[PDB]
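So the structure is just underneath, and the comments pick up after that.
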Amino acid sequence: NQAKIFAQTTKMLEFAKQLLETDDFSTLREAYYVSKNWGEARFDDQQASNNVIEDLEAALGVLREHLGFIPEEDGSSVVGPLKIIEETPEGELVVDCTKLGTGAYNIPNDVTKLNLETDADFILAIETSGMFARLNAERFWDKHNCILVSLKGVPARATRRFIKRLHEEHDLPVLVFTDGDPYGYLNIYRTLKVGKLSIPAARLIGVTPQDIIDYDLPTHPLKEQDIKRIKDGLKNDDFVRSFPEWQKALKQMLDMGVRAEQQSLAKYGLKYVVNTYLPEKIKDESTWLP
Amino acid sequence: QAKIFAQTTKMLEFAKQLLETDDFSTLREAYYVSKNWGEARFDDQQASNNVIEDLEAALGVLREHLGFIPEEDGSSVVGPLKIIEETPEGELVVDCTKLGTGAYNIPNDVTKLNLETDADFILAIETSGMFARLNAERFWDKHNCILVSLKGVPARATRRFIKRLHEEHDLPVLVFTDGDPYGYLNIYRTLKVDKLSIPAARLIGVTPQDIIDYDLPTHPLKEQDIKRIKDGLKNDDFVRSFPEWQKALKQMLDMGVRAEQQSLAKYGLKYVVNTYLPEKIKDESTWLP
Ligand SMILES: [Mg+2]
Ligand SMILES: [Mg+2]
Ligand SMILES: [Mg+2]
Ligand code: NA
Ligand code: NA
């Protein structure tokens, strides 16, 4: 009810004050369990605690992480021309993302305290961890002076924040590379573009429906769920309804009746994505979706 | 058999070429490369995966040592550990005590990493949120331990990384999960019990007894949770092979509740670091396995 949520919001704001004064954070689950000390104002369930944090963000006009409340999910992996810098009592901590070798930097749950320095030309957001592995191994980021960020499915909040900060703070175009399927377009790419953390300038450079034809990619048939996702999008999705190229691309995929994974390029060689497809796709912005 | 024998020949020819060119192929990459093999092409991803698995088992050589790597990346690591690689541009050193708020992302294939550490043990943490708390409070520095998150059931790369650290540097593997059936029977069990198993891994906590001893905030076991326990007790070889695990699972059934590892935050955000973990690690009588 009214008064209970208000009392809980008051306790949550006192907790946020204590977090900020102690340079600390609380994950969403941590907050819920801290609320078990609030007697009759304790949260009954995790969702109710999350609801107050979401509502504080909406009511104060401040990102939840700036109030001290951070996600349970960590961010993805990053490699490339970028220094992540943190100030400490002893001095300066620098993580050079061109010196991580086979591995990468794991984006933390909260990226608020990271300082970012880079002369990269753009960010390449890559759906799969397997594709990130191939692009990292072949040093695609060096030749093309771009930051690689994996998404690993629909990007976590921390991943979205990391990419958005790079984009906004360093004027870096966000080029997105997903599988060529409805989930890639309407869930993974769409979440980056549309969602406070949205990046409206983000561009899907590929696997487009027309890419499947142009590069003759090994395909798989659309499944029942894929077709429904497309149809639902064309009818109800406001993102799809705003961009005629997206409407056309989705109608084309439905007519083709097939889809293709981004690693299907390996039929033409393990380096084909690195030396032929990506270079061609990044150069030709008439083939991007938006 | 005829087609599978042709496919196995082609897969080994591919493996030889990967090894000769110091390269790798992910599972999906292997499948799509096979679309060039005429009559020996794989019909679907599962068929390709099956040949790789069978090659690993028949030859007794890990997948990754033939050059075939997982699609999933590993988890995150911080602590007293240096990851070293010899490259064309010189030696690369990643010092896992100098990563700050972030951490090292274990790659899909850990075969070529060199590992140097003077750590005392490995703490394998289920949730990324608990990993973030232990990282931020520098639990790894205070207790000279490598923190490795699991993020649900551990990926193959994560398992391999923890196994290499354990075997090559003589480091006990202490596992810290939510106190629930999934944590015990899926997450911990996968780490402990298959070529990448770590039989000496020990579950230090959240045990059913911990739920009672620390008076943790709980949640009722769900329908599925009770079924997981009862199936585990009757048909699971790991559970049926350990009496202490049988005792703990029956105890959790009696209680009817489960607890998350982050529920220790009821007693303060640093209670896990300052009170719970220091206590649990000192006394091995509260560990489960
Ligand atoms: Mg996909
Ligand atoms: Mg090479
Ligand atoms: Mg859990
Ligand atoms: Na409530
Ligand atoms: Na086949």
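Residues 72-264, 274-369, in that order, are what chain B shows, numbered as in Swiss-Prot.
Method on record in the header is X-ray crystallography, 2.0 Å.
Just so it is clear, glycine is given a Cβ too, placed from its N, Cα and C backbone atoms.
B:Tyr103 (active site, O-(5'-phospho-DNA)-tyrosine intermediate) falls within a helical segment according to DSSP. Cβ neighbours of B:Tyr103 (active site, O-(5'-phospho-DNA)-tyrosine intermediate) (same chain, under 8 Å, six or more residues apart in sequence): none. Residues or ranges marked as active site, O-(5'-phospho-DNA)-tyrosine intermediate by Swiss-Prot on the basis of sequence analysis: B:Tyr103.
When secondary structure is read from DSSP and collapsed to three states, B:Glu197 (mutagenesis position) falls in the coil class. Here the residue is the original one, while Swiss-Prot reports the published mutagenesis B:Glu197 to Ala with the comment Reduces affinity for DNA.
The feature Mg(2+) binding site is assigned by Swiss-Prot to B:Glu197, B:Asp249. Around the Cβ of B:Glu197 (mutagenesis position), the same chain contributes B:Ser220, B:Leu221, B:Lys222, B:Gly223, B:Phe247, B:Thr248, B:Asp249, B:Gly254, B:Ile258, B:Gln341, each under 8 angstroms and 6 or more positions distant in sequence.
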Other CB atoms, at most 10 A from the CB of B:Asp249 (Mg(2+) binding site): 21
Distance bridged by 9 unmodelled residues (Cα of B:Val264 to Cα of B:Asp274, Å): 7
Chain A neighbours, filtered from recorded positions B:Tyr103, B:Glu197, B:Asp249, Cβ-Cβ distance under 8 Å: B:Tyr103
Assigned element (helix, strand, coil) containing B:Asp249 (Mg(2+) binding site), judged by DSSP: coil
